[PDB]
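Below is one structure; the comments refer to it alone.
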Amino acid sequence: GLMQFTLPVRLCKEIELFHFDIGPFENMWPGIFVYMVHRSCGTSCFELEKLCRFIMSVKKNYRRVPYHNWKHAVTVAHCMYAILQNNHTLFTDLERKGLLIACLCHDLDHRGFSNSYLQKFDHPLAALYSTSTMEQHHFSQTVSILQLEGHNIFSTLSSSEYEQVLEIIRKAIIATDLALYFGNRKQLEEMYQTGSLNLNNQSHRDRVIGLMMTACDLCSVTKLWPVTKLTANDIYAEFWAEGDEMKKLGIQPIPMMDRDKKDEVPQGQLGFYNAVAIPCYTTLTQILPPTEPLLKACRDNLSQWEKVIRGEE
Ligand SMILES: CN(C)C(=O)c1cnn(C)c1C(=O)Nc1ccn2cc(-c3ccccc3)nc2c1
Ligand SMILES: [Cl-]
Ligand SMILES: [Mg+2]
Ligand SMILES: [Zn+2]
C-alpha cells in the first residue's frame, strides 16, 4: 500500500508537462505508467501485483514495429495523464481509471498497417470487423488480457461499475480510428458553437473523450521539434512498408505510403496539421481550456514544417 513509485527529479517535474518525452530506456516505461496511475487515480484504484502483471502482458502483445509499438502506447497514455491532471474536477473516478488503460491498450497487437491495407489484402480481421478493423481488434485484445488469471485490475468493481469502465475503454479505443475523428470533431465544433455542449449528457462526454483520444494519439505533433521530427521517421517507415506491400498487390499506393515521393513529405505534413492536427487541438482547447499547451506546441511544429519547405532546415 505505502509503496509509492518515485521518479528522478527531472522526470518527476517534466512528466507533468504536455510535451514530456518518456525517454529511450524501455525498462523505465512501466514504472512511469504506474507513477501516472497512482497520481492520476490513486494508489488504491489497482492492486499493484495485478496492475504490474497487466502492464507486462500488454507490453508482450505490442509488436516490434517502428511506430505502433510499446513506446507509442506509453506515450499516448502520458498525454492523457497530462489532460486528466490539468482537468482534475471534470472527470469521474471510473473515467480516470479506464482512460489511462484504454490509452495503454489502444494499439494492442498492431502490425504497422492501415485498416485500408487489411481490407485490400483480404486479411481475416477485415472479415470479422468490417469498419474500424484494427481498433475492434485492439479492444478484443484488451478484454482477452483482462481475463488472463490474475490480470483483472478491475476485479473489485461492481457489475455496473465494471460494465461502465469496459464501455469507456471500448468507445475510447474505437475513437482512435482517425476515419471517425472528422465527424466527431465537427459535431463537437457545432455543439460548442450553439452552446448545446453538455458534459452531463453521456453521448456528449463520449464525444469529448473521443476527441481527447485523437489528441493523445496524435501527440508526437505536440512535442519538442526534434522529438516530432524523429517520430515522423518512424511513422513514415511504417507508411512506406505499407506502400511496398500495396505495390506487391498490384496497387499504386497514395503518395503518403510511396517512398518514391519522399521529397513531398514536408507538404504532406502541412496538410495533416491543417486538415487533422490543428482542428483537433483547437476544438479540444475550446472544450477544455487548460489543454491550450497542446495547440501551441502543434502550431510551433506546423511553423517548423513550413521552415523545412522554405529551405531554412
Ligand atoms: C499514425 N497516423 C495514421 C497518422 O496519420 C499520423 C499520426 N501522427 N502523424 C504526424 C501522422 C501523419 O503523418 N499523418 C499524415 C497524414 C497524411 N499525410 C500525407 C503525407 C504525404 C503526402 C504526400 C507526400 C509525402 C507525404 N504525409 C502524411 C502524414
Ligand atoms: Cl494531484
Ligand atoms: Mg491505432
Ligand atoms: Zn495509436
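Following Swiss-Prot, chain A residues are numbered 724-1036, in order.
Every residue gets a Cβ built from N, Cα and C, even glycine.
The active site, proton donor annotation in Swiss-Prot covers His791. Annotated 3',5'-cyclic GMP binding site per Swiss-Prot: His791, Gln992, in sequence order, evidence recorded as experimental evidence. Marked as divalent metal cation 1 binding site by Swiss-Prot on the basis of experimental evidence: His795, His829, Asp830, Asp940. Taken from Swiss-Prot, the feature divalent metal cation 2 binding site applies to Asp830. As a published mutagenesis entry, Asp830 to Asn appears in Swiss-Prot alongside the note: Reduces activity 1000-fold. Under mutagenesis, Swiss-Prot gives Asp830 to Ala with this note: Loss of activity and of zinc binding.
Distribution of Swiss-Prot features across the structure.
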residue : record                               : contacts (Cβ under 8 Å, 6+ apart)
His791  : active site, proton donor            : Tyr785, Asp830, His833, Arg834, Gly835, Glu961
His795  : divalent metal cation 1 binding site : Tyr785, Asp830
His829  : divalent metal cation 1 binding site : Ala796, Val799, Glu858, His861, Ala895, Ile896, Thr899, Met936, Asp940
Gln992  : 3',5'-cyclic GMP binding site        : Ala955, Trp1028
Subject >> Neighbour-count leader, CB within 10 A, recorded positions: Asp830, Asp940 >> reply: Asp830
Original post:
Taking only the recorded positions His795, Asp830, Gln992, which have a CB closer than 6 angstroms to any atom that belongs to ligand 3?
Top reply: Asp830
Subject >> Environment of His795, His829, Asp830, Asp940, the listed divalent metal cation 1 site - residues of the same chain whose CB lies within 8 A of the CB centroid >> reply: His791, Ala796, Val799, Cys826, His833, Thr899, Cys939
Subject >> Three-state secondary structure, which DSSP defines for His791 (active site, proton donor) >> reply: coil
Original post:
Going by DSSP, is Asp830 (mutagenesis position) part of a helix, a strand, or coil?
Top reply: coil
